[PDB]
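Have a look at this one before I ask anything.
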Amino acid sequence: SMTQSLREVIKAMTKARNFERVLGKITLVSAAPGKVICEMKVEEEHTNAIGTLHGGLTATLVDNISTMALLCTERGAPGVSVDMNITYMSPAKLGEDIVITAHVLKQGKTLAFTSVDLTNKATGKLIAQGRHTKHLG
Amino acid sequence: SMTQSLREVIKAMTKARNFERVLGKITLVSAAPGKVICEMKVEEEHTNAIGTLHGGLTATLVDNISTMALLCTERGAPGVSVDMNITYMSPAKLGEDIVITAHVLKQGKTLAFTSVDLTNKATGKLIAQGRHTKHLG
Amino acid sequence: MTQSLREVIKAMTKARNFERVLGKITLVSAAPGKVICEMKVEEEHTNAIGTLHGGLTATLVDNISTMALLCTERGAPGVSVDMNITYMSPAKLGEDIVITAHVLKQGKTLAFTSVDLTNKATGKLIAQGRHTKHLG
Amino acid sequence: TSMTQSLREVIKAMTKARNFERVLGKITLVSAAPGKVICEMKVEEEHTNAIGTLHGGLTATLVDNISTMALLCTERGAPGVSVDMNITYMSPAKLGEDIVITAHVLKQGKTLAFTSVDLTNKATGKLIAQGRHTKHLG
Ligand SMILES: CCCCCCCCCC(=O)CSCCNC(=O)CCNC(=O)[C@H](O)C(C)(C)COP(=O)(O)OP(=O)(O)OC[C@H]1O[C@@H](n2cnc3c(N)ncnc32)[C@H](O)[C@@H]1OP(=O)(O)O
Ligand SMILES: CCCCCCCCCC(=O)CSCCNC(=O)CCNC(=O)[C@H](O)C(C)(C)COP(=O)(O)OP(=O)(O)OC[C@H]1O[C@@H](n2cnc3c(N)ncnc32)[C@H](O)[C@@H]1OP(=O)(O)O
Ligand SMILES: CCCCCCCCCC(=O)CSCCNC(=O)CCNC(=O)[C@H](O)C(C)(C)COP(=O)(O)OP(=O)(O)OC[C@H]1O[C@@H](n2cnc3c(N)ncnc32)[C@H](O)[C@@H]1OP(=O)(O)O
Ligand SMILES: [Cl-]
Ligand SMILES: [Cl-]
Ligand SMILES: [Cl-]
């Protein structure tokens, strides 16, 4: 399964020394062609100085989970980031369960385009939305 | 001293249990009203799976260093992130020294606009540029 | 709501100001916080090489998202703070495009919207934008 | 310079068309140099929104076109096609105001080019908007 494989990727991230370690707490909900859903509980390690989800972590989720969606395509190339944007619509608080849903919008010869929504698991309310363009080598 | 105060903040960040810990390695060059310059050496903890500066860490640098520039204004409100964008123009390799320069572009009643350049310290070449809008206070 | 928006579109068509550059659009649906329009790409909409001009796409994102904001309880159009657009496929002269705008979140001072432009024939995304506006 | 003269004639020619490039007919070129272009424009009724300020979509159009001109003023000289563009709006440009649009090339490579554009009030220097624009070259 691409599900079995994405689980191994997440396991690898957890024990990493590099920056991939910061998402070690995420869990995989589903993988499908060009679509990945993960979930995460907001813990202290994920927060800023005021106890909400750090905007840089949100960016890191947008980046990594969209990259996972790209792994889940026929080409399966993760690429390198070219442009990313994130809009922050509601805070995510410590202890809240969040859902991160990534979709591939379009794949070309040298560029891929993805979108990510972070939502509150309980309410489905949008926390943030991001778009991420990657260059494929 | 504005620089000395901000240096102390950076030192505290280093000891944090929360996400602010991820920038523990940065050093402060200068603080002035609406302008902050930091430097960081890219180390393993900062990298992605291909050994370059992780795009989410770049995002976190844009976020935190622009927030520091807002702390260095008369109003001094850090705000909360509304929109951030980052463009990735060249990789920063493990062991490379980088400069992060943040400017406040405009401060209004309820919104502040900031921009950040990350450059290679040796060559001056642009690694990434971001813009970051925050809602005040 | 639909009738009001239809009239707005008629007014922009006849305008001397920049709102004129969309005169050629059709309202398909207006609902709470969601508007769907369509447009045939004509010469007036193209760049030097005859494809849909990126600034006109930007103008569609800006205007149609603002229309979605008009279709809310508050009904304030706001003023633009941040806009981004990702361009995925070209739209050629003569092609029909569907522009769908929706309100993601509304608050006291800020509103967030998203817009898709799609080729009607093929359903493929031409562009996607997001637009944050400040409310008075 | 010869470069400014060349670009000026490219602009005059391209803005006379029935196509969308016409909406920039009122811009004036100040200077073209390697990777950097400076234009100016007086905001008139045709440039405005329903509240009498510079229309956000025309600001985007200025960003797109003027950055593309900066790319033409390079050795590569490829205008490219837009991939990602963002704009941040800091202050209104009012009817009758002179604006300066300054575009510069940040970096270019084999297939991608990166540009940034500031719109400023000519008289006061203050920032109207700032955009960034990534284009695919081939
Ligand atoms: C059917 C009817 C529909 C018609 C639609 C027509 C309207 C749609 C057109 C539109 O979208 C215009 S968008 C054009 C491009 N964008 C801009 O020009 C936005 C520029 N950005 C800004 O002006 C600011 O950065 C702003 C977003 C307002 C910042 O907000 P904030 O920080 O909260 O406020 P400031 O500190 O800058 O200003 C506080 C307050 O004071 C006002 N003020 C004072 N003096 C002026 C002058 N001379 N001009 C304009 N405004 C002035 C500010 O406007 C602000 O007013 P608000 O309470 O509304 O924020
Ligand atoms: C150590 C030295 C100092 C260092 C400090 C550094 C800390 C930096 C913290 C930081 O930058 C956090 S950024 C995290 C990512 N961003 C976000 O989480 C922001 C998400 N977006 C939003 O919250 C909104 O979209 C908002 C920008 C606030 C929208 O603005 P507006 O429309 O004007 O506001 P709303 O109508 O949504 O909200 C009204 C107002 O009332 C509040 N509100 C609504 N609901 C709640 C709840 N449940 N709790 C608390 N407050 C609520 C909003 O907080 C808002 O307050 P203000 O406008 O006065 O700020
Ligand atoms: C299953 C588990 C495995 C999953 C692991 C996932 C790992 C994903 C990692 C990731 O996404 C890294 S993203 C980090 C942030 N982004 C960047 O660092 C990108 C910076 N931007 C660029 O490098 C350029 O702007 C680029 C997008 C490559 C520009 O494209 P283009 O114009 O086409 O290319 P260039 O002309 O710049 O370069 C051509 C070619 O040569 C390689 N190159 C050039 N210069 C360098 C330098 N200095 N160092 C290393 N490599 C260089 C370029 O990468 C490019 O190669 P490709 O043919 O592959 O495009
Ligand atoms: Cl934060
Ligand atoms: Cl990365
Ligand atoms: Cl406008």
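By the numbers in Swiss-Prot, the shown part of chain A spans 3-139.
Using N, Cα and C of the backbone, Cβ positions are placed for all residues, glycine too.
The CoA binding site feature in Swiss-Prot is assigned to A:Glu46, A:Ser83, A:90-95, A:108-113, A:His137; the stated evidence is experimental evidence. Here the residue is the original one, while Swiss-Prot reports the published mutagenesis A:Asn50 to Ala with the comment Reduced acyl-CoA hydrolase activity. For A:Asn50, A:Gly81, the entry in Swiss-Prot reads substrate binding site. The annotation that Swiss-Prot gives for the mutagenesis experiment A:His56 to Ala reads: Decreases affinity for substrate. Here Swiss-Prot describes A:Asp65 to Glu or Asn as a published mutagenesis experiment; the accompanying note says: Reduced acyl-CoA hydrolase activity. Here the residue is the original one, while Swiss-Prot reports the published mutagenesis A:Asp65 to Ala with the comment Loss of acyl-CoA hydrolase activity. Listed in Swiss-Prot is the mutagenesis experiment A:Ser83 to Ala, annotated as follows: Reduced acyl-CoA hydrolase activity.
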Taking Cβ distances under 8 Å as the criterion, give the subset of the recorded positions A:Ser83, A:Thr112, A:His137 near chain D, ordered by sequence.
A:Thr112, A:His137
Cβ atoms within 10 Å, counted per site: which of A:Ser83, A:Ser92 has the most, among these recorded positions?
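Counting Cβ neighbours within 10 Å, the top one is A:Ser83.
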Using a 10 Å radius around its CB, how many other CB atoms surround A:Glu46 (CoA binding site)?
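Cβ-Cβ neighbours of A:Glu46 (CoA binding site) within 10 Å number 12.
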Using C-alpha atoms, which one of the recorded positions A:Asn50, A:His56, A:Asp65, A:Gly81, A:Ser83 comes nearest to A:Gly110 (CoA binding site)?
A:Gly81
I'd like the Cβ neighbour count for A:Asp65 (mutagenesis position), meaning other Cβ atoms within 10 Å of its Cβ, all protein chains included.
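Result for A:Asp65 (mutagenesis position): 29 neighbouring Cβ atoms inside 10 Å.
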Using a 6 Å cut-off on Cβ distance, which of the recorded positions A:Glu46, A:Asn50, A:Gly81, A:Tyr90, A:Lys108, A:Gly110 come close to any atom of ligand 2?
A:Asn50, A:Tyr90
When the Cα of A:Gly81 (substrate binding site) is compared with the Cα of each of the recorded positions A:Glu46, A:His56, A:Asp65, A:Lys108, A:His137, which one is closest?
A:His137
Using a 10 Å cut-off on Cβ-Cβ distances across all protein chains shown, tell me which of the binding-site residues (A:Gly81, A:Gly110) has the largest neighbour count.
A:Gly81
Using DSSP reduced to three states, classify A:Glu46 (CoA binding site) as helix, strand or coil.
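Looking at the DSSP assignment, A:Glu46 (CoA binding site) belongs to a helix.
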Nearest to A:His56 (mutagenesis position) in three-dimensional space, by Cα, is which of the recorded positions A:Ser83, A:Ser92, A:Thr112?
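Considering only the listed recorded positions, the nearest one is A:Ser92.
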For the recorded positions listed here, A:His56, A:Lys108, A:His137, which shows the highest count of neighbouring CB atoms within 10 A?
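Its Cβ has the most other Cβ atoms within 10 Å: A:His56.
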Do you know offhand how many angstrom separate A:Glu46 (CoA binding site) and A:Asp65 (mutagenesis position) by C-alpha?
21
For A:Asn50, A:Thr112, listed as recorded positions, tell me which one has the smallest number of other Cβ atoms within 10 Å.
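Across A:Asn50, A:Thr112, these recorded positions, the one with fewest Cβ atoms within 10 Å is A:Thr112.
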